[PDB]
Amino acid sequence: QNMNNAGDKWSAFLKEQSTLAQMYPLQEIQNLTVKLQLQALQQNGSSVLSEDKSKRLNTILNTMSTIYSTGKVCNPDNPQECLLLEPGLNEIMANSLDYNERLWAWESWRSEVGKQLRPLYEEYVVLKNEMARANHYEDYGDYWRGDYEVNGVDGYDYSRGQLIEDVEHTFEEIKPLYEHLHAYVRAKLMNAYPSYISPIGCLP
Amino acid sequence: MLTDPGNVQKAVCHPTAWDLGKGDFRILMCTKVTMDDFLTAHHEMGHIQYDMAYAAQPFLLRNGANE
Amino acid sequence: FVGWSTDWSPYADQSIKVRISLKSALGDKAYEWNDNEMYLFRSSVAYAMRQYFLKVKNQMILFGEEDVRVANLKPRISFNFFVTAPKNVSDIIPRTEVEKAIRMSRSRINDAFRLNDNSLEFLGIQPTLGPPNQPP
Amino acid sequence: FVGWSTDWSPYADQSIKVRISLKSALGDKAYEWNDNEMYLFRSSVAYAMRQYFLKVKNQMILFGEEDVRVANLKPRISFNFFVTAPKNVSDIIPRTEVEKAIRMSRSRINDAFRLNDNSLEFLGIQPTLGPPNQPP
């Protein structure tokens, strides 16, 4: 807190000085040495929010992390032979190279975690959204991209709704590199695993 | 703090680096005597050399660009 | 070989296309098929498993209409469907027993919608009946 | 006034007695009604609400056969029944709309058991059809 609440003695002092810095635009300043300064100005934490129910959400957040870290599947051939995700389940994908047991290990692992964390998810979306709306943004996934909201050198900017459009200008030409690779592994998956794979269609 | 060879002694734990401003760049490491600190050593020394640019430069002038 | 077929699955083989032609048995002046008749069907599909698995397999397993999975709904009363386990949804019903399961109660479902088995098309299941004995 | 009538409820008014006479339409040589034909019926009862509430009430509410509540099962396939909400079971369906709901698909269910509406008795619902026009 000596960095958050003693940041808040400066964050409350920021709301005297940041507003006295908040009369300057983002594009008619080119100094740079002071342009990004007001872009790092909403930083010091979310002191514009009255955080009382974002400090309710951390009670949910520790429950989300505990079940994933304790993600485990007890095997049914003998019920108290159990394997966690990290030393028991990725090893099955590593050591075992069978179709059907890895097919079981794929399905039995996914029948554990996301169902228990689905009621930890719907309220997690919406409460982060008014957290984002009190952070004066449309969604917290936009804030995720808010570090990429650098509008500084008139051509050097990077809108939030354009940074992925150029990414879909990439992989559709890498998609034929997958297409040979798809047919490459479909030439492999017929004699590596017992012939379930359509050599025309998609992958399991 | 560097001390955690195998002990349960009360200290927080990660190999982490800092730019404090005002000419101060700290490390914090949780040394279970292992190679992951030297994995981060030049990894931070590539990144704290960006931080040596904002040695005395403000909180409003933070890390480099993106993550 | 370029691309892929973007809709294949290794469980698509167990799905059955059913094909309803209302202009063939009831013809015109008939009722307009909508999402109720979708919902009527899956109930009456679930029928056929309960009648099969205790008169043939001879143990009870429960079935809701939601176990009848519906895919590619066509206003032309046509869609490929398959049924699963009720809530052991990791496992589905093998189609090889569903083929005999329909043929047992095929006569039950056409009059459940005033149809004639040429409006109950299954593409793999066809009626195998009808020897006549008119002369003494 | 001594005692009480030990079976009255304030929701018994919404229950409908249905009365099946197999010796009237199929007569003899017919199939013996049992708990399957109980279970066939409630599925085909649930039919009539889905066909009503979207062709008349025009919004979707789902119905299982278990929503069709069965009371006083008698051999003569006679029993008073009513239907509820699916799992808002605090509330039930008002009978006043069920009366028009049966009269819409009354013709659907008699041939669903080879019956003649004199083996589909409802005691409050009767067929109101049949004008003839034989001469040109």
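Here chain B follows Swiss-Prot for its numbers: 332-398, in order, are the residues you see.
Method on record in the header is electron microscopy, 4.5 Å.
Cβ from N, Cα, C; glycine included.
Under the heading active site, proton acceptor, Swiss-Prot lists B:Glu375, citing sequence analysis as support. In three-state terms derived from DSSP, B:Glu375 (active site, proton acceptor) belongs to a helical segment.
Annotation of the mutagenesis experiment B:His345 to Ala in Swiss-Prot: Complete loss of enzyme activity. Neighbour density for B:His345 (mutagenesis position): within 10 A of its CB lie 10 other CB atoms from the protein chains shown.
Among the mutagenesis experiments that Swiss-Prot reports, B:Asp350 to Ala is described with the note: No effect on interaction with SARS-CoV spike glycoprotein. Take the CB of B:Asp350 (mutagenesis position) and look out to 10 A: across all protein chains shown you find 21 other CB atoms.
In the three-state DSSP scheme, B:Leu351 (mutagenesis position) is classed as coil. Remark: B:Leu351 (mutagenesis position) has B:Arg357 as non-local neighbours, by Cβ distance under 8 Å and separation of at least 6 in sequence. What Swiss-Prot says about the mutagenesis result for B:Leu351 to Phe is this: Increases slightly the interaction with RBD domain of SARS-CoV-2 spike protein.
The mutagenesis experiment B:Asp355 to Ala is recorded by Swiss-Prot, whose note states: Strongly inhibits interaction with SARS-CoV spike glycoprotein. Every protein chain considered, the tally of other Cβ atoms within 10 Å of the Cβ of B:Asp355 (mutagenesis position) stands at 11.
Here the residue is the original one, but Swiss-Prot notes a mutagenesis experiment at this spot, B:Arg357 to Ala: Strongly inhibits interaction with SARS-CoV spike glycoprotein.
Neighbour density for B:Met383 (mutagenesis position): within 10 A of its CB lie 11 other CB atoms from the protein chains shown. Under mutagenesis, Swiss-Prot gives B:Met383 to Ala with this note: Slightly inhibits interaction with SARS-CoV spike glycoprotein.
Counted within 10 Å of its Cβ, the other Cβ atoms near B:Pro389 (mutagenesis position) come to 12, all protein chains included. According to Swiss-Prot, the mutagenesis experiment B:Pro389 to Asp carries this note: Increases very slightly the interaction with RBD domain of SARS-CoV-2 spike protein.
Listed in sequence order, B:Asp350, B:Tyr385 are the same-chain residues at least 6 apart in sequence whose CB falls under 8 Å from the CB of B:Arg393 (mutagenesis position). Listed in Swiss-Prot is the mutagenesis experiment B:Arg393 to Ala, annotated as follows: Slightly inhibits interaction with SARS-CoV spike glycoprotein.
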Closest to B:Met383 (mutagenesis position): which of the recorded positions B:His345, B:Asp355, B:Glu375, B:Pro389, going by Cα position?
B:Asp355
Can you filter B:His345, B:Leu351, B:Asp355, B:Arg357, B:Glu375, B:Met383 (the recorded positions) down to those whose Cβ is less than 8 Å from some Cβ in chain A?
none
Which residues of the same chain, at least 6 positions away in sequence, have a Cβ lying under 8 Å from the Cβ of B:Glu375 (active site, proton acceptor)?
B:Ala348, B:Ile358
Three-class DSSP secondary structure - B:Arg393 (mutagenesis position):
coil
